[PDB]
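Participant: Quick one: this structure, given as structure tokens, is what I'll be asking you about.
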2 protein chains.
Amino acid sequence: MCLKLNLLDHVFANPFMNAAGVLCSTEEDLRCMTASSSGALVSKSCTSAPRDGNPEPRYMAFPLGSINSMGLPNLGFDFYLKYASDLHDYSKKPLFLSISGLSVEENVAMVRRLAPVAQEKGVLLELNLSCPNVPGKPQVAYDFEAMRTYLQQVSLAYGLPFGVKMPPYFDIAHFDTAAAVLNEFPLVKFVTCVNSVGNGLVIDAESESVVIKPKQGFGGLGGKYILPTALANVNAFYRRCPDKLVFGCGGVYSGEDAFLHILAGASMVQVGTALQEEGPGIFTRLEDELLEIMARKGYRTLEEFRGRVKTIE
Amino acid sequence: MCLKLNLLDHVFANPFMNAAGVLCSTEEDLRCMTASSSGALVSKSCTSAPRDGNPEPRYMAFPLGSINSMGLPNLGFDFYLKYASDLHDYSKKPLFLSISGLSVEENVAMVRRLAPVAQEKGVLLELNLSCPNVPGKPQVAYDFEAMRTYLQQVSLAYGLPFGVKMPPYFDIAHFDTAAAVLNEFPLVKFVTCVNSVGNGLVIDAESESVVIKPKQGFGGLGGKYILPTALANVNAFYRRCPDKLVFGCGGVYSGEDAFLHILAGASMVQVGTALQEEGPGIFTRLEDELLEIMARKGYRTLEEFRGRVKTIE
Ligand SMILES: Cc1cc2nc3c(=O)[nH]c(=O)nc-3n(C[C@H](O)[C@H](O)[C@H](O)COP(=O)(O)O)c2cc1C
Ligand SMILES: Cc1cc2nc3c(=O)[nH]c(=O)nc-3n(C[C@H](O)[C@H](O)[C@H](O)COP(=O)(O)O)c2cc1C
Ligand SMILES: O=C(O)c1[nH]c(=O)[nH]c(=O)c1CCc1ccc(Oc2ccccc2)cc1
Ligand SMILES: O=C(O)c1[nH]c(=O)[nH]c(=O)c1CCc1ccc(Oc2ccccc2)cc1
């Protein structure tokens, strides 16, 4: 009875890892995650140039989840490349490197230089398709024209196996169209569903005030709020993308959340808000919790139930 | 002291009402809704001919909220118009009628026949733009030109003041676009935000099964899950539609959920999932709690804090 997986030519102790943005911005952060029991980690989404991000407060958490508008605070690509290149201990667990260029050309340059490190060290690319486009347009994943462009270009530039981090969709025609774009691109080996539920608004009853300063308090939702929307996207894309892996991200607080996520067809399972709240000790708990779910049900491996959610009649 | 207000040339005993779909399909239900302390009611969305809807189970509720895919079960527009014109007691509260016809022409035929009863009897139109779209395309409000035609045609057909039922958006650029479309139409004097969060998927860990029968388990999300989505949309549209009203809907279990909604610009507060679980008694509770929030804070009127959510600079 194990949590083990072999995927994308790499070996993982368990399906669990952090979500891009959580405990992965600094070298201190990255080493923590590497010292945890996570089967993997992913670096904070980066840009060419370092960024301080938006004014604080810019993340707030509650019993039922999190709201954020961080604004891509990151140490910039050169650090994140150097860490993959010379600092990270691959003998511990695989590394994923997230990128979120503010245009097709910024992302292209980054993958070009990332190519030879991926090849020689095994660092894996998660292209974050919630990267901004021209302001006054939806983020790149809600604009299927620009999304096509970005992947045409990154494929040519990178010419290695990579992955995409997607927002949630809420209409069947959107699942249909987005999977169709993805399926044009054989090098997209995995798909991560979902990013934060876009532009929610949390209001404090006593103060009669939004809780985060940027964007008049509007921001991305994570946590218990988004788990059903997260399972839908996982399973939609699991259904419509049979040559590609899906990684689940969305309100995982427990082995059960993880278990459901896997049932929908998740391969790896990322923890965002909960990891931020609870800390890296969360991964031992999750591992134990899922294993006690599989023991009771008779499951020895993940592939025995991955994608095997039942429907009625 | 008391929450009574005036919108659209009507008197209301308080800002509370059911949400289209909940406790409003049968004559029985609408008599029940009428007999309750709600300030108003609205009838199940309807089509020209009656519909049976999709296979049960097609609604389920859990602690954080609900999932459904009813398939627009309804007694049919002839019944609801009869209720509006020969059966509703207008001295008790105002009545709102919801239409969700399967085409612009289905909708046109209904409003032409509704407009005379609106003139004389004062029923109020709430048009459901989560209604179906042409082949390969997402629901109408998620296809803005299609949305413009529906409003162009209904406005021409109806030619009295009316309102619209919106699904949530998740992008600023969509707020921007969607609001603009709505501002093209002066007869749209109120906007109801938001409809259920499209295409979530609840999975049961013990059965390893989805919980509702249609759409392989996928349906709309209501309840605690969507409150931070319903407030952003309430506020997004309140700010972008100064000459209109906004009706809030989504995640009201308490006076506090209500208070925030109002703070976010909301004139009427709709109740759906919580109404469906607790029953119409909820309306006496929701009054009391809101009144109690107002007292502690020293508010005498809804007008005093409506739309007054404080931003951090
Ligand atoms: C503070 C914070 C920072 C995040 N930063 C990133 C990021 O840099 N890149 C990215 O692709 N996703 C980012 N996300 C999205 C998360 O990866 C995740 O998809 C989302 O929070 C939902 O997961 P959760 O429900 O576990 O929080 C961030 C989320 C939070 C809360
Ligand atoms: C069983 C059920 C039936 C519904 N039927 C309709 C409908 O006919 N028309 C409509 O506009 N919305 C319908 N809705 C959506 C609600 O009016 C409301 O937008 C949604 O429940 C969000 O509010 P909540 O958070 O209180 O659930 C329905 C919701 C449920 C749960
Ligand atoms: O870091 C974030 O703010 C963030 N939060 C999330 O929940 N998901 C994400 O993917 C990210 C990073 C993606 C993102 C979010 C806001 C951004 O803000 C802009 C920065 C520059 C130009 C336009 C928008 C840029 C990237
Ligand atoms: O009745 C509902 O299922 C429902 N549930 C919601 O949460 N919000 C709603 O607005 C509605 C009614 C709107 C609706 C839902 C499903 C529909 O299903 C179709 C019927 C025929 C063709 C295509 C879709 C049509 C209208």
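Numbering of chain B is taken from Swiss-Prot, so the residues present carry the numbers 2-314, in order.
A Cβ is built for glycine as well, from the same backbone N, Cα and C atoms used for every other residue.
Features from Swiss-Prot:
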ACT_SITE  B:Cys132  active site, nucleophile
BINDING   B:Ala21, B:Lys45, B:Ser46, B:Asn129, B:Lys166, B:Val195, B:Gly224, B:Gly251, B:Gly252, B:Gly273, B:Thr274  FMN binding site
BINDING   B:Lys45, B:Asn69, B:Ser70, B:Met71, B:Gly72, B:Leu73, B:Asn129, B:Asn134, B:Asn196, B:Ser197  substrate binding site
VARIANT   B:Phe63 to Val  In allele DHOD2
VARIANT   B:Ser86 to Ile  In alleles DHOD2 and DHOD3
VARIANT   B:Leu98 to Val  In allele DHOD3
VARIANT   B:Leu222 to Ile  In alleles DHOD2 and DHOD3
VARIANT   B:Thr285 to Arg  In allele DHOD3
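How buried are these features, and what lies next to them?
Facilitator: In the three-state DSSP scheme, B:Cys132 (active site, nucleophile) is classed as coil.
Other Cβ atoms within 10 Å of the Cβ of B:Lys45 (substrate binding site) number 24 in total over all chains.
In this structure, B:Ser70 (substrate binding site) belongs to neither helix nor strand by DSSP; it is coil.
Its own atom aside, the Cβ of B:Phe63 (variant position) has 15 Cβ atoms within 10 angstroms in the protein chains shown.
A simple way to gauge crowding: the CB of B:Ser86 (variant position) has 15 other CB atoms within 10 angstroms, across all the protein chains here. Under the DSSP three-state reduction, B:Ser86 (variant position) is assigned to helix.
Taken residue by residue with DSSP, B:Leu98 (variant position) is part of a strand. Its own atom aside, the Cβ of B:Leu98 (variant position) has 29 Cβ atoms within 10 angstroms in the protein chains shown.
Residues near B:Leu222 (variant position) in space but far in sequence (CB under 8 A, at least 6 apart, same chain), listed by position: B:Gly66, B:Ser67, B:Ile68, B:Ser197, B:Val198, B:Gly199, B:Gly201.
Sequence-distant contacts (6 or more apart, same chain, Cβ under 8 Å) of B:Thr285 (variant position) comprise B:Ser38.
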Participant: Taking the residues B:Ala21, B:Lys45, B:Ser46, B:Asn129, B:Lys166, B:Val195, B:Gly224, B:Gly251, B:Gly252, B:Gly273, B:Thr274, which the record names as binding FMN, find the longest CA to CA distance and state it in Å to the nearest whole number.
Facilitator: 20
Participant: Inside 10 Å of the Cβ of B:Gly224 (FMN binding site), count up the other Cβ atoms and send me the figure.
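Facilitator: There are 24 of them.
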Participant: By CA distance, which of the recorded positions (B:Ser46, B:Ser86, B:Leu98, B:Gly252) lies nearest to B:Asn129 (substrate binding site)?
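Facilitator: Out of the listed candidates, the nearest Cα belongs to B:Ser46.
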Participant: Which ones are near B:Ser46 (FMN binding site): of the recorded positions B:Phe63, B:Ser70, B:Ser86, B:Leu98, which have a Cα within 10 Å?
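Facilitator: Hits: B:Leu98.
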Participant: Over all shown protein chains, what is the count of other CB atoms within 10 A of the CB belonging to B:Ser46 (FMN binding site)?
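Facilitator: Other Cβ atoms within 10 Å of B:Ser46 (FMN binding site): 26.
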Participant: Taking chain A as the partner, extract the recorded positions from B:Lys166, B:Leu222, B:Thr285 whose Cβ is under 8 Å from a partner Cβ; order them by sequence and answer 'none' if none remain.
Facilitator: B:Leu222
